[PDB]
4 protein chains.
Amino acid sequence: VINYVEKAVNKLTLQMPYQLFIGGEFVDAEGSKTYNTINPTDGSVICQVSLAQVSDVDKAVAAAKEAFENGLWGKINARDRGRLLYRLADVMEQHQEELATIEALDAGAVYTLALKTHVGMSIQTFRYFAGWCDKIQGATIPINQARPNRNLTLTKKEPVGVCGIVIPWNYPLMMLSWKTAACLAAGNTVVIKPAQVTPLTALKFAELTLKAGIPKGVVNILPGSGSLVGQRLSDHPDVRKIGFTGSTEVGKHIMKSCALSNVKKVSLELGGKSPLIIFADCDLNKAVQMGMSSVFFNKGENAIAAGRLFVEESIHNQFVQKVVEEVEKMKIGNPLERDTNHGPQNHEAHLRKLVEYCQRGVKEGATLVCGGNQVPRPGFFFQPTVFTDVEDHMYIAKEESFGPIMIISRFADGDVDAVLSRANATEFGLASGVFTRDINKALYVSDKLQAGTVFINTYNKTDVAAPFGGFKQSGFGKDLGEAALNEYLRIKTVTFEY
Amino acid sequence: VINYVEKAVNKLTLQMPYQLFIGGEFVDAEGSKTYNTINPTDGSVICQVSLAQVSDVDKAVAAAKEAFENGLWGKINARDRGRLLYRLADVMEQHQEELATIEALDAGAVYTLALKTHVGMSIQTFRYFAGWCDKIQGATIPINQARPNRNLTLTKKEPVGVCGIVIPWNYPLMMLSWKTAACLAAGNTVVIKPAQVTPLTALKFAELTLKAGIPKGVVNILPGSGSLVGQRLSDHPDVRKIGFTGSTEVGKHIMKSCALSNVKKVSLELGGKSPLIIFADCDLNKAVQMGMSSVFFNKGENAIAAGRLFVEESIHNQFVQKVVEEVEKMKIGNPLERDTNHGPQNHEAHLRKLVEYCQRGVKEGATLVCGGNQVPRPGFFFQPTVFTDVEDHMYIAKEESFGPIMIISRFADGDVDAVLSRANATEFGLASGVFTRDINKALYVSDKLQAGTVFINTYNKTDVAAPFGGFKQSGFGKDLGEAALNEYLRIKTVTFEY
Amino acid sequence: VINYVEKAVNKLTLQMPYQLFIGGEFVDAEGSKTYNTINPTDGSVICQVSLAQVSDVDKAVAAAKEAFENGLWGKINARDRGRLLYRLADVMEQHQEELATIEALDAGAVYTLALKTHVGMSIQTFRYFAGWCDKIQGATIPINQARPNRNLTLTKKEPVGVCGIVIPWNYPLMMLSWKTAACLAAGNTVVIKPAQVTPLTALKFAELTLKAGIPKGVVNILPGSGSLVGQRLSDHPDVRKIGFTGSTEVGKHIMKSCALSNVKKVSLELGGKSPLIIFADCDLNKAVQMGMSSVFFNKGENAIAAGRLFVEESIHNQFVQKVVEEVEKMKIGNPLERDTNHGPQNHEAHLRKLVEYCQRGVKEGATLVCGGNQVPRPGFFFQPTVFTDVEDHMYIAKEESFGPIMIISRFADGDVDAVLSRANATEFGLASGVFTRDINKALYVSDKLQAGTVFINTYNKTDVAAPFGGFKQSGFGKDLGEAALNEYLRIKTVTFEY
Amino acid sequence: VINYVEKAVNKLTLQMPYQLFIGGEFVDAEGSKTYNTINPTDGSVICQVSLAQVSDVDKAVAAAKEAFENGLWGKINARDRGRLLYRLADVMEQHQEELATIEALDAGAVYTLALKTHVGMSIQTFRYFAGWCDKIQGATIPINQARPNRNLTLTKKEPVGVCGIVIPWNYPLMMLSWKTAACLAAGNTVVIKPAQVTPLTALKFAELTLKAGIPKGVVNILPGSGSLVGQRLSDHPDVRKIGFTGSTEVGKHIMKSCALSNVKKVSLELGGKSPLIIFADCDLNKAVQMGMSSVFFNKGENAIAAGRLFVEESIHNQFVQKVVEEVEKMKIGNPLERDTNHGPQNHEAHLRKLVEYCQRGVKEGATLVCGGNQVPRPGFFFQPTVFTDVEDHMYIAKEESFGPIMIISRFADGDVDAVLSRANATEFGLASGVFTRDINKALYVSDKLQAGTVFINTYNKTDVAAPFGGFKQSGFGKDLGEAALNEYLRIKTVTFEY
Ligand SMILES: NC(=O)c1ccc[n+]([C@@H]2O[C@H](COP(=O)([O-])OP(=O)(O)OC[C@H]3O[C@@H](n4cnc5c(N)ncnc54)[C@H](OP(=O)(O)O)[C@@H]3O)[C@@H](O)[C@H]2O)c1
């Protein structure tokens, strides 16, 4: 029997585990230490959650090690590993409303969006990678023959072993799911560190692995701090790969920590300052809808959010007027209410950061067209914000806000290479977008953009089959698609002479 | 007009460039600094070689950056890039006797072996990767459709950009070629740091890039120290990928440096303590021939060399007797002499390490059956060495010798899992081998060995098409094969709505 | 409501549709023509089944064409097509005992075997191919650029369209499932002709597609004759691909019919005379167990059954002794008796062929060691049979029996190429096998065997992920594995200039 | 020494073999039978060429069989096979002017075009496929494990063996090269039947295989008739695959013949009636140039030639005007004259068909704007032709001309699905094209077009890396690209238990 925090909300009863998940059981942290998780809608404490200590990390890694080396997970057919992950996705679907509601409470996710994206895409992710298990294939290779003898050379794709996954707070279940589904499908075992501020869906997911019959120790979850828990995962001699999503500065530190311990493999999904280039020959009303979406989706807490919009001179003013018209129609409120389409920011410190970010924008000479402030109501709501007259040297032209802040610059009519240059003048390179009806411009622009994803006449169109990853200081390695598996597999070459 | 060090040897007139190669020209280092490269056959100075400074690294990177962004290399068809690399291989083949002679002088590589392997495989490498250029392909992906609209998702494989390659001294031209061929085939430009002690074939290769018509700046080569030149490559803000082959300790430092600068991509080919398991049911005389080769090939200066031989109890004594018989037949001598089987070690400091290594093996109680000493003659020759009665706790059971030292332990008749455990009890995992006529043993052992390559009834059978790389602290990423290309490519996802 | 033949049997009340399945409806054939399906355990009529006429084929093709061109199946996401095929597999699993009982009744499949193989593998097949739907990918190709312009070349994998599937009677549901799963996973629609003698699991399967929510017209099933129904499918101007499994002679006719109509695509899975080579260095008792299985599995009604065993001279006589001992232990009987090892042959005409086949083997000089005749009892049971002293020129050395008839020839101790020659001297090429503990023999023999599958130290080890298909007159194209999809997809090259 | 027909022409001395090429030597046919090859520029006899008989086919097939089974080609490394094919391409390049001149004489190919395309692309083809030799790889597959035991499943890609290649006369050397390069790269040997009317570049190519060191019997070439030589190839019991390019009706007969003999594999590249849809929003002047090329390239003797142009109402008249202006500037003349851009048709019988085709076009009511007639001069020249007012029911809207006849229909402004229906209302499906600046329209049209290739804002843009093949009655299988290899390879599955 598991201890839950119980809550009647959104026409259901939430049953939320709040403890560490180690070796298939929910347990207190060392010293029974706890911390509070905070509801961003009203600022209240949802509940106390166990605070993992170093010895808890070591227990989790040891359970993952044992599950990998001696447990059933390392012994079953790849097909049967697939079946378990497809069952896990089924169980998640059976609990979809509950997961989405927990995500609304914990992260401020608008419930209707959480159901479709945070949760819906997580379910798709497990089903997708479950199908990869018995389709992961090595090669046979026509090497030169040591005559008069013969040679056969094959490769075997094997699991990397014990993995550590460290994730951010913006889509807690979804980021967990993207990386965990690939990690498990490849036959690995894992210790997961959710962001300290958003532990709840991770711990509920942990319970769901029990319902799905995932063997004990295959999945371990440690709410706790990056500087303590995340650090120990990166340092651990028995961890063989870290999958990381978060800030560029933390990613640098993780990669360093991987190097200094045992050269564990690492993948990094880092920040973004993604440019969206909107040409005069686009469909304007549709550009407004998708442009707003590119920024405001999930209250801007989205690594691929367009952090910079370049709008062609002749449509700029009309674009801005229409955006302001639409912004005014947005319903800001409780993420659980059906009319809400803009929820609170994830946590208080992040709201403060956004208020300061916009002050700096104003101070440096950008035009604040609307928003810029906290919404005067309980919780941590921030106004959808539009800046114009943004110049390339400005702080807000360079820094990732990670909030609902549209940052608009003009470019001259007929210019193409000039705007590309400005769009590429960043050490980030996660995503980018272009709106145009012109086939030649679209294809040329997608070639020239220095970003791991280019959207054409859409934005935020991620898919579980489409690889997602950055260039330059946005990191390396892919989440999603077949390519994600390569971060969680090793290749063994076997060469016979006969 | 290029300055050469001319030398009449091996019935040839060598013409050896000795300067830095930057932007298609041979130039002195800053302040005309130089150092001596030493011939290991007699300890003499071959010539002075330019000693690259930080400002020279910056010039080479600048030249690589310009060549990639604006030069011809970034504009030609993939097919035509391939043509140029196939031409480069042809030029290398036209110069193969000269290259192999230079390698004999610089590295002590036995000339007949240098023709076939050091140079022969280098030529194969460029030809192989030249064939990949117009066969590197992305994907089109059946993503969910944003109804009532449609979506197309494709990926493009793009070059990573400016790369740094840092290599060791054991097969100077060949290690350069493995990495450089894959790097260029993927459309990158490069700055190469050969091992300071072995710059000569790299500088002659540089001249061959001119003869093949490789555009200026595509290939830059900087003889010099890792702590200065290599370090600056790892730190440089314009370098986007480092490809590294060398020790585990330098590998850690390189990876950390990649992290702290701009999270440039890194791949690591590190040390090895590769086990070879020889069962009583093997072909014994064959096991002797290949067992000796597994250790003594290229005077043991071979990252995948078997660093432990485990020999089944019932054949152990006969195996050792037969090895000693064959060892006595090996002809030690000048690498340029046709009857030479065993050349000198690469440089003096390494010879010193090997002497100390074997002193320690004797101190700790292993049976020295033969060799262990510097051969009494000029240069840095080391006697082929056999140790028996090696126990798992011993230093020589754990430490990589990187020399011609066969390190033998017994295992009990029938003890498969037990010998496997001992073979895997290392933080290395580069290679491994098994000799047995029994199909079931061979397949089971190859599954269980924790190494990037498993040889079965053979050893040292590498091939330009078969990926080569380690697990655990032997690093990550592959050289050779299609898999090598993945280190030198990035994936851009392009998603349309229409 | 659907009309059923109801039968209380095996603790179940079977509900068996008996009509044609066209456009989601069970309907009588033209003129309400019917035929009898016969129970092989007692020779009784199970029920009457609709007998499809030409106009019925045309209706089925029209329904498939409409389903493909305008129906939901052609509009849903690949992922959602995947979900439907998974759900179909789930429905089949929910009905597995019923399906296995129907197969026991209709084909004489031993119930315990039918559960695990006939039905169990069918379920695995749909689950496997369901996972491929959203992982079918095209390419982006680095073509030469039409300078000063640019080119993008991609491929799209598309369905072929309306398919016809014609299958035999040996594993009715399983052969249906192999082909249909790959067909549907690739996005096609289909008309299936089950063998006339075995229509019942196909018709129950049809009903399961309704329960699973497969759109109307996606699957159509027409019990009836090859010469009428199968012929019209091969001739039809709107059918674009035929997938065929059956005899070599009908395969020739089918391929010819494809040519003469509209050059529709064709894949052919035809006869076998598969050689099993058993060396003296094998595990003998295991060779007896697997050698028996290689012949007797599914009462020999198995296209890959070993049609000749070559047994090395020195073990031949002991091998035969052990086989005879084991053959005597086989329990022949009603497929529903849980201890039955050997069920009846599929239908009466096949039993008669087997009696004649054995009369001919004795006539031409082979030694009948055991079996060779009908078992005296109701139904169509044939004795597990062993022939020795079989020589290469003999009819039974050349002709496929498709029955439980072990056909043994000696080969000389220590010859390998000579036995390989004899094993390869056939125009069939579907499967083959080798038993040996010697790795060198096993690898060499597997290279040299001219057959689409080579088993090593096993037999009949098919897998839904492992491609299955013949060489020479055993046909071409694969069922199962990723390779199977290629028969059901077309490649569209799309080339832009911009 | 080889007998040549010598000819001084185009500032060269041509040396043309004229005999059968069998087992590495030029030999007379049975009975020394010969026939004349005709120069289409003036109708004169170029020379006499050996006329292969049935016994000659049997000799060629026996030579191919021996070369495959026992010769060097079956033994060498895939890498060394690649080297020979690369060397073959170099020899072709060394002879490119001579080959282009021979093709000018034999096929009427304009010399400048012959050099760039007929010959230039043939060289690219051999170099491209040479690169595939050591990159053709099978798989290792994670099948279910027969516990308590283990399984390993791998695939081996093997050659199909002896192949027959039968080709048309439109690009004699190029069609030879497309198929032969893929065939040889996959390790097969071959018997080639050039079109009887165009044997000369094939025979010269045969000589070049000798210069390149291709082992005897690997390439065999038999000038002769399809009804005799081609038929025997399709019938032969030792031929295992036919690669065919030609008419749909001969394709059907070839496939039938493959079926009736030994179910040899077959690929078919058949006719085309390829639609080109030109929207009003395209670049009109570029549409005229590329529209011109789509029809008139290689005097229309081009399987993928646009056989219908659909031009949007509002630009139709202006398009026709501009086309007529450009047609008038075409210089008709001797293919060896540098100012010629429209050469003669390939042979007299084809000229006759083109005359009859346009007579019928006029009879049935289409508007003949220009041409339609044999040019008054010696040889077989045909006036570039433009028809307008072409209606869907008309013979010339349905039947492939394979000549320089532009066939134009209107479609209403803003119609998309309507013109697609009309473009798709054909049993052909080889190529197609769309000109538009609208990205949404271009992508939608490319989805909907029922053809193996879709060109967007270009035409005739083939590439050796881009697969080329038809749908429906245009055949199946690809030439060019990775995909082409699959027609010349078989997959062997090898499954171990251990
Ligand atoms: N590229 C993508 O796929 C993607 C997706 C989502 C977010 N992001 C990026 O993430 C950033 C926003 O999240 P954030 O600012 O909260 O990121 P962050 O500070 O880098 O935190 C990410 C995770 O790393 C942990 N961490 C901190 N120090 C660590 C250490 N020394 N060792 C191991 N782990 C450590 C954090 O723990 P704590 O809980 O203690 O903070 C957290 O769980 C943005 O820049 C955004 O673009 C990127």
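We're sticking with Swiss-Prot numbering for chain A, so the shown stretch reads 405-902, in order.
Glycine too: its Cβ is placed from the backbone N, Cα and C atoms.
Listed features, source Swiss-Prot:
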BINDING   A:571-573, A:597-600, A:630-635, A:650-651, A:673-674, A:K757, A:804-806  NADP(+) binding site
MUTAGEN   A:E673 to A  Loss of aldehyde dehydrogenase activity
ACT_SITE  A:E673  active site, proton acceptor
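In this structure, the recorded positions that sit close to ligand 1, with a C-beta under 6 angstroms from any of its atoms, are A:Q600, A:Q635, A:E673, chosen from A:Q600, A:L632, A:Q635, A:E673.
Proximity to chain D, taken as a Cβ less than 8 Å from one of its Cβ atoms, holds for none of the recorded positions A:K597, A:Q600, A:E673. If you take the C-beta of A:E673 (mutagenesis position) and look for same-chain residues 6 or more apart in sequence within under 8 angstroms, you find A:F648, A:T649, A:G650, A:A707, A:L834, A:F872, A:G873, A:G874, A:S878, A:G879, A:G881, A:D883. Under DSSP, A:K597 (NADP(+) binding site) is assigned to a strand (E or B) in the three-state scheme. Fewest Cβ neighbours within 10 Å among the binding-site residues A:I571, A:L632: that distinction goes to A:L632. Sorting the binding-site residues A:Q600, A:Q635 by the number of other Cβ atoms within 10 Å puts A:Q600 first. Using a cut-off of under 8 A between C-beta atoms, none of the recorded positions A:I571, A:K597, A:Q600, A:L632, A:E673, A:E804 neighbours chain C.
When the binding-site residues A:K597, A:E804 are scored by other C-beta atoms within 10 Å, A:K597 scores highest. DSSP assigns A:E673 (mutagenesis position) to a strand in the three-state reduction.
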